[PDB]
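Visitor: Let me begin by handing over the structure; questions about it come next.
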Amino acid sequence: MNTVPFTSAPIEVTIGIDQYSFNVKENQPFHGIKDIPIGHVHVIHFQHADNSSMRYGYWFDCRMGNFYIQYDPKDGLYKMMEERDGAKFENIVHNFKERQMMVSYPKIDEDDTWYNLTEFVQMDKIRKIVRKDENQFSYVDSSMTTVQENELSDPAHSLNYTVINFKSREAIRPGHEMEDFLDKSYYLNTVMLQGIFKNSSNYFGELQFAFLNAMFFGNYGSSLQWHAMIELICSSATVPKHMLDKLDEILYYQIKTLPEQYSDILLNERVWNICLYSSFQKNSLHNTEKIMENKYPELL
Amino acid sequence: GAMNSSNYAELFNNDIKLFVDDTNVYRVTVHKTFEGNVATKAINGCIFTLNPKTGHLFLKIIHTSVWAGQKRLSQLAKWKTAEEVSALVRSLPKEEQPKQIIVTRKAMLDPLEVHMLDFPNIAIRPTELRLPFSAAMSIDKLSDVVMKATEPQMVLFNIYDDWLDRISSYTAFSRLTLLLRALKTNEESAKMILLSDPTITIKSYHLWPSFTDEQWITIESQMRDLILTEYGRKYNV
């Protein structure tokens with residue numbers, strides 16, 4: 001079980017660790033988060049009490065190094081850093097644990113929520129979408145734009161999601177205009193799965209990462225990407241049976257986890273109605289259709 | 001964005017543009033079967049593709065053979081329209097290619113956009129105008145070439161005959177829309193107004209009669225009266 005120590009908490013802030021969150025008061029003796037489950041990516045995220053604008057945070061995997069948080073009074077944010085000295089870090093964590101100045105990652109044993117939201121998400125894929133190769137962890141915030149959003153302005157701070165565009169030469173074979181537009185199977189299976197992603201696991205990993213950035217940071221471009229990757233599958237007449245069954249599980253846990261009060265901003269009416277009621281896969285998402293109908297019948 | 005009353009003069013500027021009307025592409029007669037069910041029989045159709053500045057009409061005849069063994073024909077008709085308009089643009093020399101294509105029905109936007117991906121600088125636009133181009137098949141010579149077609153065929157016309165020798169494009173388009181609006185509202189009465197005087201003929205190379213400037217004013221008046229008479233019938237006002 002891994003630990004992310006905090007040097008201090010000089011400014012009042014709501015701290016998120018995956019789907020959990022804690023309020024910390026200005027100069028509260030908070031020194032970090034212990035008992036973090038090994039084997040998953042994690043996200044540690046922040047919303048300042050004095051400027052709720054800019055949610056921001058760090059994707060990391062404790063198997064890849066020893067990470068800590070330290071407030072930077074110049075840049076005015078909580079920064080993730082790597083401690084390269086193993087013994088210095090173990091000694092910091094042991095002290096803070098002994099003085100019980102750390103919150104415990106509050107995982108209920110029955111609860112597979114985080115596994116289910118991050119099943120396909122791999123740190124190495126995150127680091128290609130979020131490019132800052134000198135760090136092993138990845139910064140994301142509310143305002144970062146996607147490569148696609150920038151096409152339609154600082155490339156170093158972009159989310160490099162795979163560009164999906166239904167009215168693009170990439171999506172439409174010359175001479176198969178109507179066929180490829182109404183049935184996106186060649187775009188899904190040849191261009192995206194075989195071509196770019198190599199396999200369904202990488203495609204699902206990007207879909208899951210886009211959702212989490214949409215939910216945790218209200219990142220609008222991430223929300224667009226999550227919906228585009230759903231729509232590309234639901235609009236394909238030919239999808240492997242294992243992908244449809246897995247998609248139904250993925251979306252079920254995403255809809256289950258979404259704060260009830262954010263359905264209005266994070267869910268696209270057109271995409272969901274099309275995916276559940278009109279699309280080729282209208283009858284292939286039983287779990288998702290049932291949770292959506294019971295939790296968000298207004299949207300539909 | 002959308003072509004409306006506000007940006008109407010744009011039709012007659014020097015940027016090449018085409019209107020595309022797909023109304024008459026997929027045409028059927030509905031009839032009873034022997035068993036008393038209902039079936040359709042397709043008849044020949046046409047794409048109505050018009051340069052409103054020059055009057056050049058690219059009438060692509062849609063032969064009933066293009067529907068044989070196809071499903072969802074009203075959907076296919078939009079895509080076949082987009083395919084043929086794309087083929088027409090690619091057949092034109094670069095300096096004759098339109099800068100804009102205005103579709104008379106919003107359902108043509110995606111099919112035409114997808115067929116025209118090779119032409120990113122050609123703007124595909126809808127219109128808020130209610131244009132009467134459905135009435136093209138009330139022009140006898142256009143109806144005749146469509147019905148007699150035994151295979152796919154493109155026929156080129158000038159829908160303004162020689163009018164641009166005497167009037168501006170704006171005025172020619174206004175005359176055309178009034179004639180087509182009348183033919184659409186009351187075909188019998190409109191054709192009666194156009195041929196009532198046997199001394200005024202249609203030249204072999206024309207679509208409409210050879211009216212003097214003064215006779216066009218009288219004709220245009222008779223067409224406006226027909227449209228209001230009919231309107232005071234539809235609505236009883």
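Think of each number as a place in line: the chain as shown, counted from 1.
When the header is checked for method, it gives X-ray crystallography, 1.5 Å.
Note: Cβ is positioned from N, Cα and C throughout, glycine not excepted.
In case it helps, Swiss-Prot gives these features for our protein:
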type	residues	note
MUTAGEN	B:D21 to N (Swiss-Prot position 1853)	Reduced growth at 30 degrees Celsius. Strongly reduced growth at 16 degrees Celsius
MUTAGEN	B:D22 to N (Swiss-Prot position 1854)	Reduced growth at 30 degrees Celsius. Strongly reduced growth at 16 degrees Celsius
MUTAGEN	B:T23 to A (Swiss-Prot position 1855)	Reduced growth at 30 degrees Celsius. Strongly reduced growth at 16 degrees Celsius
MUTAGEN	B:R105 to K (Swiss-Prot position 1937)	Severely impaired growth. Reduced growth at 30 degrees Celsius. Strongly reduced growth at 16 degrees Celsius
Visitor: Distance between B:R105 (mutagenesis position) and B:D22 (mutagenesis position) at the Cα atoms, whole Å?
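Guide: About 8 Å separates the two Cα atoms.
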Visitor: Under DSSP, is B:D21 (mutagenesis position) helix, strand or coil?
Guide: strand
Visitor: I need the least crowded one of these mutagenesis positions (B:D21, B:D22), counting other C-beta atoms within 10 angstroms of each C-beta.
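Guide: Candidates: the mutagenesis positions B:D21, B:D22. Fewest Cβ atoms within 10 Å: B:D21.
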Visitor: Determine the Cβ neighbour count for B:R105 (mutagenesis position): the number of other Cβ atoms within 10 Å of its Cβ.
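Guide: B:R105 (mutagenesis position) is surrounded by 17 other Cβ atoms within 10 Å.
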